Amino acid sequence: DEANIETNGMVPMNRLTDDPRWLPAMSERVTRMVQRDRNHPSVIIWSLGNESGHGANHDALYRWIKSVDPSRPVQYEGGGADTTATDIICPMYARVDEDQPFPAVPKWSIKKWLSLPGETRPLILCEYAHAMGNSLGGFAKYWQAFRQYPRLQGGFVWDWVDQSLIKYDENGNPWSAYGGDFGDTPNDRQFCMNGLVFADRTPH
Amino acid sequence: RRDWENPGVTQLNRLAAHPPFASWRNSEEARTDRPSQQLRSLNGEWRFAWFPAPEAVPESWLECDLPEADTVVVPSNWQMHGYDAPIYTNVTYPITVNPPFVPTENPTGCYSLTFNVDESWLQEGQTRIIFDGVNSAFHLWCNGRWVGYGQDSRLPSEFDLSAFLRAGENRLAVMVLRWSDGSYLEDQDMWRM
Amino acid sequence: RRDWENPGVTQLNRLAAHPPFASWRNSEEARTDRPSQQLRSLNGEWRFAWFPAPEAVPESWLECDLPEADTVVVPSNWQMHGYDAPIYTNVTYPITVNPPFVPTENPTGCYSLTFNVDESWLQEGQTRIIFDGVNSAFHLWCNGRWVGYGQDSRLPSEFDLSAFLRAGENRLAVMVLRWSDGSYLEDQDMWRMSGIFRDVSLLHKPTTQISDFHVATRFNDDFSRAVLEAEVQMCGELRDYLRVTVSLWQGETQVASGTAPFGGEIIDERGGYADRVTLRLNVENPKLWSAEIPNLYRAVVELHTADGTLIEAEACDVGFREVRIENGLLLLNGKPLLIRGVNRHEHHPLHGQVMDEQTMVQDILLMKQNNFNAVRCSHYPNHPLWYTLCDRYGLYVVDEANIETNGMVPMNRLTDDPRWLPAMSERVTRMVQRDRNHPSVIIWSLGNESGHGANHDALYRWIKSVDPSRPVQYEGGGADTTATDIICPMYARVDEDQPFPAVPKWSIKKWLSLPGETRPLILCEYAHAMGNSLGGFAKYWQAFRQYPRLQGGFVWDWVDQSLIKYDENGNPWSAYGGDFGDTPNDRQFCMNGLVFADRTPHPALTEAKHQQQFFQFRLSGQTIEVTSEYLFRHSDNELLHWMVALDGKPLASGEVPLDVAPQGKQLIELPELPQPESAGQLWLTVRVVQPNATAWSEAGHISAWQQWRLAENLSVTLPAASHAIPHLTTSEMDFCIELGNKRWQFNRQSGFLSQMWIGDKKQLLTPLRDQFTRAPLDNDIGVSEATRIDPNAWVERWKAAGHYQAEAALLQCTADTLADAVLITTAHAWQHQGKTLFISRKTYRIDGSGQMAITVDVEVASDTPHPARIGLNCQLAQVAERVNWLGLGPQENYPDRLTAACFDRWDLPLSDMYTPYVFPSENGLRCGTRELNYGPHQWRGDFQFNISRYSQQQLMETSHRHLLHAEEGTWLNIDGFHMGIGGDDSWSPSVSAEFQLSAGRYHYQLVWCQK
Ligand SMILES: CC(C)S[C@@H]1O[C@H](CO)[C@H](O)[C@H](O)[C@H]1O
Ligand SMILES: CC(C)S[C@@H]1O[C@H](CO)[C@H](O)[C@H](O)[C@H]1O
Ligand SMILES: CC(C)S[C@@H]1O[C@H](CO)[C@H](O)[C@H](O)[C@H]1O
Ligand SMILES: [Mg+2]
Ligand SMILES: [Mg+2]
Ligand SMILES: [Mg+2]
Ligand SMILES: [Mg+2]
Ligand SMILES: [Mg+2]
Ligand code: NA
Ligand code: NA
Ligand code: NA
Ligand code: NA
Ligand code: NA
Ligand code: NA
Ligand code: NA
Ligand code: NA
């Protein structure tokens, strides 16, 4: 269960999340979620949000949840996926064998990541195998590794269903629309369609 | 006040959050998870009008249905009714980055409903309304009087209407803003509705 | 909007918090800390009008002065001006607890100012106004237009007035609310006042400016190297030609400097802060900061163009020091601290809560002079100057968020509620943003007495994350929660556990070793100095010195919060809770200081000074071993003075220079100290003197002392058989004894020496009678009240047992004539309702020598509460100018508070034998006395005594010192024994067992003679 906090387009990413003036707004997005969902057995992990860098506000909220509901781990990927605000190393799109040593927020090979000096947590990718269009090449590579390494405990494919929308042609025939098709601009075109299934749930 | 341009204000008069309630007055019904006569749905046909900015909303709207409004299904996204365009942007914000401000042209959805409340509900106890999801921020009026405001498009906003309702017919007015300072924390890679 | 009843609104239009700025436009001025023309003060005379509620304020006020207003000085607390009463409540809130609402009758102070603004300030740049302290909430208008609102009475609120001012005359209007939702977080045990009680100023900044800067210092393993890192942020338009230069100076010398364009390193996938830059400067062998040697450098931050043109400069004092906890110990520059602390509120007897430089310096000097090295900001951020003074004079500081919800039920009701997270958060974060660059701040505190709630865990974590250089402490919720790096209990005792449920207060010794506990323990409050207190102080110091993880504590507290009131003749008197009509109130509980409100010390101050000494001594043979407790300095301004005296008579003395390394030892061999030619006890007294003046002390200041008994020669030379024989005259109702010009009279019906003469001069106003009680100390009373008795308080036990009402029943009175003397024998029983409490059996032997020897043997029923004292008392007829004694002194000293007192021959004015505690009680005792002289009388023995013009009866029946009146004659209390005064707390019995009078049978003897 994940708080409704994502500030991806900020520069740097944690501009608002590291700013104390934003703590209050952030805090209610985390606290009010817990207050609402803490009795559901299906929720096993809480998440502080997504793609909002790593700010001091995250550390504060991580600690608030740990204190109020010790029954569920807390995870958050921002800031490099292994910060102090996460109980699980939860990278997005880190590769099985190949390192991607981006400065400040490297995405190591998942097998190598577990064994970095001093590292001990489990690793579950918050996002992997980006199913955009004709994709999922290399999927088996992830499974083989998850089965072989105890601490590689799997992951969450990105994502379930294409975010296409229906529009109707001159013949009133409906068709699947993506970014830009509504005159919206700037737009991200087909990037809204990354699912394992089409919008109508037919499988890819 | 421009509360939608101040991250210091994310709600006004909103009740505390809690787990799902139904207020059953019968144990067996609670045990079996059956419908509760104390939890009513207001989903269905509402009246709706679109404005380009909050400043264009007429005051008459607070006490009287606008003749030009349409009857539409709620819940819904107004972009899905053709009122304005849904926007697909991934990382870059759909608005100029200049926290905590939003554009002056800020699409505003004016929703309203005339509905009935049983006398028994008002003779005793507390009657609240619950909006499970309003994107991205809104002010609420009941019978022309201001009730409160709320942010966070993905959690319920609840308000006590006990002092605002009358037995019989009542009218809700909800002014929904597309953009607000809460949009700064709502930059997920998905359609912006 | 009623913003003041909504925890969700803590301010409107307020600018971000940041460290002290001056916007200097000249680098040199920045470097030398001179005044800045760009920072102006608005303190002075303002217009003020009081209203009972915000709804009563006339709208005309926004636009024009109220003819009904008065002109008053600002800063000020309006209660100090008499507009309404200040309120003294300790725990209970002063308003109904019904968060987040406050009383409809909410005293409102309307302050206004007409002032000038020069066009040069408006034509370019930003003009902001800064209110350093406004209690408790306020709205601001400028030239009739609303600007913004703020809460948190203890941190500055700043607003941009750029667009509201005009060149020339301007008027500010400030509507100050006494109560607001912020008051639920301001429940500190102190006077409840309000107003603009901190400075008001206007600061001009360029539009392109330094908006924040943070300074950090890290070091190598042994501190011989450091790196200073300064992160600087700007506001305004970024330009490739801007630069920041940070340069570090040691006095007149620039030791390091760096310059760079803006653009910080990569932070994340989106890049870095284009609006910030971090300069890193290396410093070899830096001079380190500590309270022992507060070495400071000056860091100057210049915002300028590449070509060299300055835009603006900011600066701060920098102390190179590392604070860290390692292996369970709090280290400063790698050495374990021993905190000789005190909690200090911001209090002035005339000015309320307004603080001034003079008072603060006075407090600092007195603290240092008395061996404190640390201070806790109980319980809110202090006036900004405080930190500057601490940095420069050298004191360790605990900076504490303005958050205390003591009166809630349970205590964490608000702190565990996420809805109150926002408001608490700003009290913490704005404090850090303001003070993080002061080196005297070594520990941050989450606030006080607000239980332990999740909000505290969240804020603990925020600080840990933002400023790893300082530990975080917080006592709420049992003092050892997950929101504290230090076990920091208040009033935990040394050996005694107080296992309260949920939040026990363990013996500190025991606490450290609880299973799995590893943190250091520093009490945030201990040794409650209310009234005649500090009994048991040494007990804490002995433990601190023996246990590495016991690293000291903060005494509660520095200064009595009494306020001045005036009688009908304009004479001032000290008042406490209730004296302003305030009710409910907590009476004298506002007075718990080591010093009176005017800074005169209470007798406990010297006990503190002695126990907090930085040199320890041992005596072996002719050798004195001096050990240093300094961690960083050599004793370069100290010499040891030694003196040997026989029963007070100087016999030999000397001085030896002290040369001890920090934590070292020096052995000092004393000269052959020839035998005294006489009976008596030889005593050795040593003192450490600072021959040279310091920034905080006069040449000759005494820093430490200690005494030891050396050889003693008992008197074995019997009398001198002398001549006259006393004569006894018996009558039915008396026994009279005559010896030359002296007569003594024993009433046969009462059994007491009822009269005595020297010539025809009667010497007594009241018969000499036993006394088993004392005018109750505040520690004896605790929270007991007539309307609410606490049956466990000593005073209640005493009262209930009839100790104060007991009647002496004579059991025997006989007279015998001996060869050369007369012997009178008496026995009395004190009883109460049938029960016998005490039995007093005495003998009085009068010889040819004119001495009357009294022997007293008392029995105390095992089942009656242990009595406060076992002695005699009487009212003497004369009043003499001086009191001279051979015993412990010279200041007031009690059994459990006498370590600082030295045995010697003392002589003081009678007045100095009385301690004017504002709430009067037993006071002025001196213990271990072998000889006492007053007028023509002399008493010898081994006893404790007090002498003054007030009877114990009067002390106990008078609630304020200004109401006491000198009685006829002089009241002398002379005790064979006297109970300890306690003080571990002032709300539950605190006199340790070894100081209670529980032996059941006691013996004492006194010779009373005239000379
Ligand atoms: C395009 C990348 C630079 S960001 C990348 O975009 C994806 C598009 O589906 C997803 O939103 C991922 O979460 C995001 O990290
Ligand atoms: C009186 C106690 C129950 S509370 C006690 O009161 C003291 C009064 O000086 C101090 O304020 C302490 O901090 C507080 O714990
Ligand atoms: C003040 C510095 C010289 S300490 C210096 O820091 C280095 C990292 O920069 C290493 O930790 C060295 O071991 C340490 O001495
Ligand atoms: Mg808002
Ligand atoms: Mg994203
Ligand atoms: Mg408020
Ligand atoms: Mg308190
Ligand atoms: Mg000065
Ligand atoms: Na695995
Ligand atoms: Na595009
Ligand atoms: Na996508
Ligand atoms: Na110790
Ligand atoms: Na009272
Ligand atoms: Na007090
Ligand atoms: Na010396
Ligand atoms: Na008294």
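We're sticking with Swiss-Prot numbering for chain C, so the shown stretch reads 14-1024, in order.
When the header is checked for method, it gives X-ray crystallography, 1.8 Å.
Every residue, even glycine, has its Cβ placed from backbone N, Cα and C.
Taken straight from Swiss-Prot:
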- C:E538: active site, nucleophile (ACT_SITE)
- C:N103, C:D202, C:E462, C:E538, C:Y539, C:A540, C:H541, C:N605, C:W1000: substrate binding site (BINDING)
- C:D202, C:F602, C:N605: Na(+) binding site (BINDING)
- C:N598: Mg(2+) 2 binding site (BINDING)
- C:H358 to D, F, L or N: Less stable to heat than wild-type. Causes significant destabilizations of the first transition state (MUTAGEN)
- C:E462 to H: Slowly inactivates galactosidase activity by reducing the binding of magnesium. It increases binding specificity (MUTAGEN)
- C:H541 to E, F or N: Poorly reactive with galactosyl substrates. Less stable to heat than wild-type (MUTAGEN)
- C:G795 to A: It forces the apoenzyme to adopt the closed rather than the open conformation. Reduces the binding affinity (MUTAGEN)
- C:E798 to D or Q: Small increase of the catalytic efficiency, when the sodium concentration increases (MUTAGEN)
- C:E798 to A or L: The catalytic efficiency is not increased, when the sodium concentration increases (MUTAGEN)
- C:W1000 to F, G, L or T: Decreases affinity for substrate (MUTAGEN)
Expressed in Å to no decimal places, the gap between the Cα atoms of C:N103 (substrate binding site) and C:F602 (Na(+) binding site) is 7
For C:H358 (mutagenesis position), the closest of the recorded positions by C-alpha position, picking from C:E462, C:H541, C:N598, C:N605, C:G795, is C:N605
Close to C:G795 (mutagenesis position), taking Cα pairs within 10 Å and only the recorded positions C:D202, C:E538, C:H541, C:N605, C:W1000, are C:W1000
The residue listed as 'active site, nucleophile' sits from C:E798 (mutagenesis position) (Cα to Cα, rounded, in Å) at a distance of 25
Counting only residues outside C:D202, C:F602, C:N605 in the same chain, those with C-beta within 8 angstroms of the Na(+) site's C-beta centroid are C:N103, C:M203, C:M543, C:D570, C:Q574, C:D599, C:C603, C:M604, C:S999
Counting every protein chain shown, other Cβ atoms within 10 Å of the Cβ of C:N103 (substrate binding site) number 19
In chain order, residues whose C-beta lies under 8 angstroms from the C-beta of C:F602 (Na(+) binding site), counting only those at least six residues away in the same chain, are C:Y101, C:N103, C:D202, C:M543, C:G590, C:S999
Here the Cα-Cα span from C:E538 (active site, nucleophile) to the residue listed as 'Mg(2+) 2 binding site', rounded to a whole number of angstrom, reaches 22
Rounded Cα distance, in Å, between C:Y539 (substrate binding site) and C:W1000 (mutagenesis position) is 13
Mapped onto three states, the DSSP assignment of C:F602 (Na(+) binding site) reads helix
Of C:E538, C:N605, C:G795, the recorded positions whose C-beta sits under 6 angstroms from any atom of ligand 8 are none
Rounded to a whole number of Å, the separation of the Cα atoms of C:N598 (Mg(2+) 2 binding site) and C:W1000 (mutagenesis position) comes to 16
Smallest number of other CB atoms within 10 Å: among the binding-site residues C:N598, C:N605, that is C:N598
Spacing of the two Cα atoms, C:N605 (Na(+) binding site) and C:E462 (mutagenesis position), in whole angstrom, works out to 18
Distance filter, Cβ under 6 Å of ligand 14; input recorded positions C:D202, C:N598, C:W1000; output C:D202
Cβ contacts within 10 Å for C:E798 (mutagenesis position), all chains included, total 11
Its Cβ having more other Cβ atoms within 10 Å than any other among the recorded positions C:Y539, C:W1000, the winner is C:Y539
Here the recorded positions are C:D202, C:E462, C:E538; the one whose Cβ sees the most other Cβ atoms within 10 Å is C:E538
C:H541 (mutagenesis position) sits from C:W1000 (mutagenesis position) (Cα to Cα, rounded, in Å) at a distance of 10
